[PDB]
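Asks: Handing you a structure now.
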Amino acid sequence: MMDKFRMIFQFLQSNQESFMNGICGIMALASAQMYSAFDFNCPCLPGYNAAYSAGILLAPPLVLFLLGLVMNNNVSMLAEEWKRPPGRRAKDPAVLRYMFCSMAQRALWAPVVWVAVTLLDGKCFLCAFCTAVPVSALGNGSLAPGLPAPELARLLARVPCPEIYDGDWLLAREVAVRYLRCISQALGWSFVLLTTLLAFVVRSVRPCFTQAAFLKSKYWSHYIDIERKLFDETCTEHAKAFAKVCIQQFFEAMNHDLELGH
Amino acid sequence: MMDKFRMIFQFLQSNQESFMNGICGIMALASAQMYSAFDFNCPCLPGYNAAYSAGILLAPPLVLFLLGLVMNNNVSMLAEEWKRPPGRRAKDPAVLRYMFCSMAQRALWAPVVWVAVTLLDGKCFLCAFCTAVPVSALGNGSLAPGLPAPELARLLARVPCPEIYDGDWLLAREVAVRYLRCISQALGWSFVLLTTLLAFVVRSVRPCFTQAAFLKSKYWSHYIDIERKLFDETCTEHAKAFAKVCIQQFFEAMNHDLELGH
Amino acid sequence: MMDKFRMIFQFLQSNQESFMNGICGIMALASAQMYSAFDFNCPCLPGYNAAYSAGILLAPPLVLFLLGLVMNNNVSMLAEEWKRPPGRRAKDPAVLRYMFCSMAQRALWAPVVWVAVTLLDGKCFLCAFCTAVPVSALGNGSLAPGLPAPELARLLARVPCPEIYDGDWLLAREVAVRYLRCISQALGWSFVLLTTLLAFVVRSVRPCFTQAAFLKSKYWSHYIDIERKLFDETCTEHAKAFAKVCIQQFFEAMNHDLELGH
Amino acid sequence: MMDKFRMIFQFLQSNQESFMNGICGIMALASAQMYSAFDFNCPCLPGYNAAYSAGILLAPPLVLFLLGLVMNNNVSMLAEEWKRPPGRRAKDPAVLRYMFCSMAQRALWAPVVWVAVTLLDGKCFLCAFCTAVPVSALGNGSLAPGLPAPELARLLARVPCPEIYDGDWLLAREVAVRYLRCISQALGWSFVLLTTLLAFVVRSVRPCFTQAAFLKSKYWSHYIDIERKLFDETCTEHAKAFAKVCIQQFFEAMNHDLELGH
Amino acid sequence: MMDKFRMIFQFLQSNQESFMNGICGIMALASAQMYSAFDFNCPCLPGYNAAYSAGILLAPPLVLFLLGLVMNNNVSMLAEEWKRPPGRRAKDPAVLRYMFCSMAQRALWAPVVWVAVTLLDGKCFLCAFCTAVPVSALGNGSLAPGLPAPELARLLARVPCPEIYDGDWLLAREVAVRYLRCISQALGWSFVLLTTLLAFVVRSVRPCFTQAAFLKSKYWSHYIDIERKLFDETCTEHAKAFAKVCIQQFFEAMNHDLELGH
Amino acid sequence: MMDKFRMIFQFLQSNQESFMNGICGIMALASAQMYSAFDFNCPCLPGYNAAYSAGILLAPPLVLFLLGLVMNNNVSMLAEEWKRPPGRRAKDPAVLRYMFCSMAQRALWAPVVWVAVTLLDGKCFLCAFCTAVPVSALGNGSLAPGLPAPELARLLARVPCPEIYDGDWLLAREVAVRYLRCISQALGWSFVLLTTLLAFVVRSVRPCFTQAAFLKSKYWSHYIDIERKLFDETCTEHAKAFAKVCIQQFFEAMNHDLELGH
Amino acid sequence: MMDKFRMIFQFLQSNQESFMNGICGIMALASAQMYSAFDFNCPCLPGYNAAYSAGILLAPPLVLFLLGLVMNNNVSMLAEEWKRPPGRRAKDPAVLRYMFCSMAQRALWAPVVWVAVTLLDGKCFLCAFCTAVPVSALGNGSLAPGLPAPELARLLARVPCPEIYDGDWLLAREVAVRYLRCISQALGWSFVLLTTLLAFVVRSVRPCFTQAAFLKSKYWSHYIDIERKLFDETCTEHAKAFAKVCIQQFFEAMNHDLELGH
């Protein structure tokens, strides 16, 4: 099971060449790996499955999203100037709208890797649709020998839980699995395809790439840096002149000498 | 079992990029790992469980909290100036109230990782509510064949202790477990979700972020640095002039020469 | 199974000598390895195979292609100046046609390694043509003992799925496999041969290597570098003169002194 | 068993950021690990246990304490000036009392880790109170079938020694153990809690933190450094002028030439 | 199986001392290792073997050859000036003939290591001549008990495929193998001997080592270096004077000020 | 089997202190190790052995010898000036005879380690003289019960091939082996002794150590270094003045400007 | 078996602090380890043992001795000036006698470690005196039941060869061994004791430590260094003036220009 995460492990061990997305690589690479040690096991009960599996395609994604906004050091400047009234805003809506949108496209670089990499291994999908398999399809001389609706859902639904499987009635194990891990791995490619193709279009066309506001932004965020870095200079400077008055008082103020004079 | 902690192990091995929270990463990453080597095993007795399990969601958290306050080098300055009377305080309540609050939000970065990572593996939860499972639910032709209340609590309660399990009466093992590790992993996500979302709000709104007092603080804590660093200069300086009087006395004072003169 | 990817692992661990193709080595080396942890298992059903196997020679290649264009920092400059009308284009078609073509030959350095390295292990090919093996050829006293067409496709088609194989009727297992992994490894060499030989011809002849336009290009892309790097200078410069007016206001504006004066 | 010590092993391998306590980390981290290779096995005899177990909670702690005082380079200066008569002491009782107390709180950082980490694994506690377990409690249809007092102590007392356990009379093995490793791990937390909370109070209040004597101390210990470092200068200086008189005598004093002159 | 390649692995790990051949060591060392992970398994059918084995002594060699020419950065200069007409060639045939020949003797340093290291392990040779072994030689009381020609080729030919071997008729397994891995390892030495001895003669005598043309060559290839390296200087220089006109326009052209003036 | 080569592995890993012999350590240390992965297995047939074993004490040595001459960068200078006629030789026979002899004593540092380290493990010797063991010596009640000459050579000769050994007739296995690995390890010491003792004599006496010609040599080989290193200076110098005429033509020759002028 | 040598392995891996003896540590540490991979197995025949075992306490020691003299770079200077006649010797007998003796005490630092470390494991001693064990001593109801002298030597002598041991007649195996590995390990300590104690005396007293000749020696050996290092200066200097005359001839002598002039 180490394969899905040990790969980025040496890849992390490989080099130190990246960007903000590589800074996102600090987190989401763990998201490529955090799946590995976090186990998965479904109740194999009659109706809980379709509830439970939807838990592991919506919450842990949404967590990794919101942990992207708070993680970067900008949201205050947008949060601060939004709550204030219009007019008083020292920034145009344009620089707001852009700079707000350039937070999403650095955060989304995670909640898409953790929806691929829990489809390609199918576990998330297996416990979610096993209740409705066409049992007549490849059923070893099938025909549903008088089987009812209840007490068959409890027959099908165990399929992922291996050692507690009921038996050969209208199914083997290795044909009900290994046919739901096929259909799953079809979505996993026909999903990641559509997303990356939609990564094309975005850059390639447009949405708030105006040469005007891009300039004002990068100027501004560059300006906050020099402000913080420079304020410390005056403090340490202005403080240095102030310590000399007091520290000297400790000297010449205990005994004006040492008793250890030989 | 190494997975839950070996992950941060190479992640620790990964790089050296962090902050005070990464300084908290020095500790709490161990808290992500300290769970790994510290075993867990419940009494599997009739009433001790619900006592014992609550031991491992309140004490070891609270320890990691208080080890956060004492660990950082500020509490004296707050502790010193609080015990003194008002008025004599060389600092406003504002700089107090802020600087005191900026100790919590650097300490809490632990006692939340050690409440997630002992819910997602369910062991802490399993030995805490096994005494009340609906045995009729998925009970292999159930009906409670005349079973009493006592001598059934001692029947259910063994469920986590594997090799000492009684038997198939109104239960298998792999259906009483693997249904309490489902419910548990639901809280683990629906908890960590709520917390991180509440990490949003805090930064994003406010609570003592006033531009006034933030300035006075960082100036002040910057000032203590130069004071300590500079005091050593005068000492080593003022001492150097003093050693010369005595060290010379050792010379010219033993024999004023060596007998080894050839 | 680690062999196919652990090789580039220490090879990655080996040194840091490469180029843009070695920059492509950042990705496609993973493509040499990403095969390793991504499992493969075919439905072993009557008609799905020839559908499913074609999934793993066209989609995951095409993904690695498009992830090559978006990955490098040029497509905007081509995308921007293409959408505009002719005439307004500040660049000749020649520099366009070349610079556009020099994106392909840096991207193709992947989708050819992931078509070799899933033929040489034959798994991709095995589940794709097992339905039509000449069963009379090496069939252990063959003759097709009255076998029909249906209920034989479901007999042959299981061949890759080992533990669910039907039996010795007109076949053993280790002669239907180990004869489709021969034919496969013949394409894998007679393919990689043809490609590399076609790598010869390209460099060796020509296609838009004109001394004229190559010059204009590398000059231009060199020019964008100095533009971005130099703009930051004026900002940090022009900003530094501006901070001094405000930062001083924070000083001398809170109390013009400290109450901590002893 | 490597877990309890292999953790600090990579943690030691982790980085080199610490202080005098981290200098104590040089020793006590071994004390976190020295437990690992030093085995434990109790006599499983009738009365020796409660003697023997108390051996491994008082001696090996007390050793690690005294190895803390001697390890640091200060005790002579306190030991030297204590044996002398009062009055002649070149240092106030205050600087004595403080500097003596600042030896304990750097030594205690060990003999508390080696009392936790031999309670949390319970072995030290198991062989110490097995002689008095309530056998009627969870005793598999108990009632003490005429059992005497002697020849039952020799029945209970074997409990830790696994392969030499007598048998099922009024006990199984896995219920007499796994109920004394519960009670133990309760002290281990309710102990380490109380200690760390008492680490709070100490810093937070007071005990000889007077601004007066802290100054005189750190000045003094700073002064001993420059004295030792500077004495070597005069020696190597004063010696250099002295060697020239003799070393020249070796020259011009063997033959005033070489016979190897060609 | 790691031995044949793990050797160069630490040897690669050993040091970084080599030349262009060591640059070829970048590739062919993999060719010493690429054999390791690329499996080998022959059809064990009647006539395909002698076809199939010849596949693995001619194609994968020839690939590693052509990947040597294209890999080095010279063939264009030879390819460019060859297609042109004579007379216009700015270089003598001598510098052509030499410089063309000094491409082979740096490429051949591979396709000879991958013909040794797939003879010394004999697998390539075993599946190629098993069809004609003298069965009477060491045949355990032989005499060919009426065996025909067909249905014996299918008897011999299985010999490498272990678990599918027919049986003891006129052969054991461990005497038909372990006599074809002897004859093979004789060629492997009597081949590598002849080649290295022919490496002697080449250097030691001659073939286009003329002092005249060697000079002109190394001068020329040295000249191309300074040309490319120096062209970038004029560009970045000539460009720097050009950016200042436009970048200033962005300044003073958005608002000529900031609205954030307090 | 890793022991014979894993030793030099960490020894190689040990340090980087050596000379030309240590440069030979680059190769022959592999020769100490190349034995490890190159297997050994003898035909166990009647007459081939004494042929085959002599293959592995003469060819692989002789290869490692000739790979020593070609490996060092001197043979051309000797090869070049030998083919020429006497008189024209710019070097005395003395400097020739010495410098030629100082190639052997740096090459022999291999083909002696690969004759020891395939005697001390005896495998090379076992398959070479098993055909003539005195079977009466330690033969478990011997007497040769009417055994003929043929059909006994095929009885003895199998002795190294373990699982195909015939049986107890006039021999066990572990007394025919373990008496030919004794005699072998006697030569291995009484050989390496004689060689190293002959390493004494050589240095210690003489053979072309004349102070005259040693001087001329090391001067000469020192001179070739400065010649090659210095020639590159004039080229890069003389070329630099030449590029400026052409590179400027590319500028001012495409458009004398850019169309991108805004 | 790795223990005897893996120890110095990490000890070698430990640090790089040593001297000429540590330079001897380069070799003899291998001698501490070379025992590990070099196997040992005695003939277990009637009279060869006492011959064979003496082979492994005299030859491999004596080899490591002579490999110490030749290894260091001094013996020529002693060998050269000894063969010459007295009087012509440019060095006194004293500097000879000392400098010759200071070769032994750096060589002996090996052939004593390889006589300890093949006694403490007893294998060398076991196969050397098993022929004469007092069989009556601890002989399981002994009395020598009519056993003869011959056909008992062949009974005792097998004792080290485990699987070929005859049987229980007048002996078990684990009492004839495990009583000859006791007596052996007694010599191993009572030997290494005597040697190290004799290392005391040597330094502590005397043997050619005269202040006169020690001076002349270290001066002399210091002088040879500067001679060799300085000779290279004049060569490279005197050569540099000489190359300029010829290298210029290559220029201006091929064509006095290039045909590539455009």
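Method on record in the header is electron microscopy, 4.7 Å.
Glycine too: its Cβ is placed from the backbone N, Cα and C atoms.
Relevant sequence annotations retrieved from Swiss-Prot are reproduced here:
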- B:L67 to W: Decreases channel expression at the plasma membrane (MUTAGEN)
- B:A116 to W: Decreases channel expression at the plasma membrane. Does not affect channel conductance (MUTAGEN)
- B:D121 to E: No effect (MUTAGEN)
- B:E163 to A: No effect (MUTAGEN)
- B:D166 to R: No effect (MUTAGEN)
- B:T196 to W: Decreases channel expression at the plasma membrane. Does not affect channel conductance (MUTAGEN)
- B:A199 to W: Increases channel expression at the plasma membrane. Does not affect channel conductance (MUTAGEN)
Asks: Within a 10 Å radius around the Cβ, which one of these mutagenesis positions has the most neighbouring Cβ atoms: B:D121, B:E163, B:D166?
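Replies: In terms of Cβ crowding, the pick is B:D121.
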Asks: Find, for the listed mutagenesis positions B:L67, B:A116, B:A199, the residue with the lowest Cβ contact count at a 10 Å cut-off, counting only other Cβ atoms.
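Replies: B:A116, out of the mutagenesis positions B:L67, B:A116, B:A199, has the fewest neighbouring Cβ atoms within 10 Å.
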Asks: Using only C-alpha positions, which one of B:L67, B:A116, B:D121, B:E163, B:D166 is spatially nearest B:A199 (mutagenesis position)? These are the mutagenesis positions in the record.
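Replies: Nearest by Cα distance to B:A199 (mutagenesis position): B:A116.
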Asks: What Cα-Cα separation, expressed in whole Å, is found between B:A116 (mutagenesis position) and B:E163 (mutagenesis position)?
Replies: 28
Asks: Among the mutagenesis positions B:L67, B:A116, B:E163, B:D166, which sit with their Cβ under 8 Å from a Cβ of chain A?
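Replies: From B:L67, B:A116, B:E163, B:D166, none lies near chain A.
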Asks: For the mutagenesis positions B:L67, B:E163, B:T196, B:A199, which ones lie near chain D, with a CB less than 8 A from one of its CB atoms?
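Replies: Cβ contacts with chain D under 8 Å: B:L67, B:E163.
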Asks: Under a three-state reading of DSSP, tell me whether B:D121 (mutagenesis position) is helix, strand or coil.
Replies: coil
Asks: Of B:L67, B:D121, B:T196, which is closest to B:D166 (mutagenesis position) if I measure between C-alpha atoms? They're all mutagenesis positions.
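Replies: In terms of Cα distance, B:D166 (mutagenesis position) lies closest to B:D121.
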Asks: As a test of the contact definition, list every same-chain residue at least 6 positions from B:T196 (mutagenesis position) whose Cβ is closer than 8 Å to its Cβ.
Replies: none
Asks: Where does B:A199 (mutagenesis position) sit in the DSSP three-state scheme?
Replies: helix
Asks: What is the separation, in Å, between the Cα atoms of B:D121 (mutagenesis position) and B:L67 (mutagenesis position)?
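Replies: Here the two Cα atoms are 25 Å apart.
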Asks: Between B:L67 (mutagenesis position) and B:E163 (mutagenesis position), how many Å separate their Cα atoms?
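Replies: That separation, Cα to Cα, works out to 38 Å.
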Asks: Could you check what DSSP calls B:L67 (mutagenesis position) once collapsed to helix, strand or coil?
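Replies: Going by the DSSP assignment, B:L67 (mutagenesis position) falls within a helical segment, counted as helix.
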